[PDB]
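Enquirer: Just dropping this structure here.
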Amino acid sequence: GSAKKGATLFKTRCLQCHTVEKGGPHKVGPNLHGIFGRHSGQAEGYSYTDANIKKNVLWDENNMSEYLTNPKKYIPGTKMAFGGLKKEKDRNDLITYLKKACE
Amino acid sequence: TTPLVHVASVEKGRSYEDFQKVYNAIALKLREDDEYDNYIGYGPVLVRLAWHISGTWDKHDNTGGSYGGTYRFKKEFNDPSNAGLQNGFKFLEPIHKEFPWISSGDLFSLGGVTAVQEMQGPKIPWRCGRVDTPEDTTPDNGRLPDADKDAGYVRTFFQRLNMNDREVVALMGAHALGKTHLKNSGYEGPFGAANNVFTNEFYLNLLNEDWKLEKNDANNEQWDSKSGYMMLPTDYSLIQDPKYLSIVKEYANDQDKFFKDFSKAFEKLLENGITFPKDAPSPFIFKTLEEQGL
Ligand code: HEC
Ligand code: HEC
């Protein structure tokens, strides 16, 4: 996918609630640094819903795609108020960008 | 000659299944045109359009309101208060051509309901029957509220729409959606975090964020949070007024309650000035794209 297009999608649809940089501040949602290959609900300092912790999944590019399609569907009771990326192209672009941005 | 009365009249040979397909067309276009306004989508502007075409109502002589579909005429179209709603109108344009039988008033109000539902808001019962009225029935400009006011102004203004304290606080929760644009209203910035998902964040943000009153690029004064949000003076006055403040805390602690009250208030808003006869069908609750499998 296009990381630069994915950069735009993050800036307009994610940035208001999430930062990507290492040691970046918690906001509406948790910092997403090192999010891939980490268990859900494990960002230190952040207060998750227990539904997010109960889901208990190591985040990878496939479950991220499903989650971002419909967050309430993948994790019922989540407090992430996000409609969902309904275009697979945008999910591929976003995840591509997020892959490196939060390394 | 007797007070002006607007009798709901169902579009000839149209029923619930017909309006679901209009709903579907609106909802699908909402889903697919996701780039508008930096990926906010058309959701918020459709809600604003529905409230603006309804908010011209005057309870004292039944002038204005959603019935006549009078937004389609230039006098109401070019209302400075309505700047930006052209986008919502052009959005609904291809849908109107696909369903030319639906009245302008029915389409505008249905767009708002669809938007609220698709944005995961509460279910809003909706009634058809609005009928297009001539161009001289169009309300004069200036019937919509100003932003640089206080709670006293707000309470007083909504008397004209027959809305009480709870209904006002509920309806204002719609400012969880979308943003202000400088070239439209002289105010700039997102109201909250979730721009196109219907939540009770309006109430939570008012109470829990740190706000400061400052001048924007239009030299208008608005409340800005350190978290990057903004609120109009009329919005912030809901925590400056004691009676408003109680209801604000209520909806902030209970989204379910807020959804219930908003649904009532919004439908009331869209139906003000309308007389529904006895033969009229029961209000419609439309199926979202989500529960249709999309
Ligand atoms: C607020 C308005 C948000 C927007 C827009 C987006 N996210 Fe979010 N996110 C938010 C919250 C409050 C939470 C926690 C949910 C809970 O139940 O506790 C989340 C969660 C995530 C996660 C999972 C993090 C983890 O399990 O540690 C991810 C990976 C995530 N969010 C990413 C993400 C993306 C990619 C977004 C846009 C495309 C996005 N979020 C929007 C708050 C909000
Ligand atoms: C039931 C719905 C509703 C009610 C009631 C309502 N608003 Fe809003 N208004 C909206 C929505 C939704 C937006 C965001 C539109 C967008 O993002 O395109 C908005 C945006 C605005 C804007 C900026 C529009 C722009 O594009 O710059 C102003 C100004 C405004 N509202 C004023 C008010 C005032 C003042 C009141 C009451 C005293 C009020 N509104 C009540 C729904 C409502």
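Using the numbering of Swiss-Prot, the residues shown for chain A are 7-109, in order.
So how was this one determined? The header says X-ray crystallography, 2.0 Å.
Even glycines carry a Cβ here, placed using N, Cα and C.
Annotations for this protein, taken from Swiss-Prot, read as follows:
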- A:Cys20, A:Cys23, A:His24, A:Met86: heme c binding site (BINDING)
- A:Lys78 to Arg: Loss of methylation by CTM1 (MUTAGEN)
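Where in this structure would I find these features, and how exposed are they?
Expert: Of all the Cβ atoms in the protein chains shown, 16 others lie within 10 Å of the Cβ of A:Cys23 (heme c binding site). Taken residue by residue with DSSP, A:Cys23 (heme c binding site) is part of neither helix nor strand, so it is coil.
For A:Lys78 (mutagenesis position), the count of additional Cβ atoms within 10 Å of its Cβ stands at 19 [all protein chains shown]. The DSSP secondary structure for A:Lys78 (mutagenesis position) is helix.
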Enquirer: Excluding A:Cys20, A:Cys23, A:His24, A:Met86, please set out which residues of the same chain place their CB within 8 Å of the center of the CB atoms of the heme c site, keeping sequence order.
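Expert: Nearby residues not in the site list: A:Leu21, A:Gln22, A:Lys33, A:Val34, A:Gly35, A:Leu38, A:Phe88.
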Enquirer: Filter the binding-site residues A:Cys23, A:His24, A:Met86 down to the ones with a Cβ under 8 Å from chain B's Cβ atoms, keeping sequence order.
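Expert: Only A:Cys23 pass the 8 Å Cβ test.
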Enquirer: When the Cβ positions of the recorded positions A:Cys23, A:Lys78, A:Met86 are compared with the atoms of ligand 1, which fall under 6 Å?
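Expert: The qualifying recorded positions are A:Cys23, A:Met86.
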Enquirer: Distance between A:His24 (heme c binding site) and A:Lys78 (mutagenesis position) at the Cα atoms, whole Å?
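Expert: Each residue's Cα considered, A:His24 (heme c binding site) and A:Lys78 (mutagenesis position) end up 18 Å apart.
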Enquirer: Just to verify a number: CA distance, A:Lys78 (mutagenesis position) to A:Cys20 (heme c binding site), in angstrom, no decimals.
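Expert: Between the Cα atoms of A:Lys78 (mutagenesis position) and A:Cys20 (heme c binding site), the distance comes to 16 Å.
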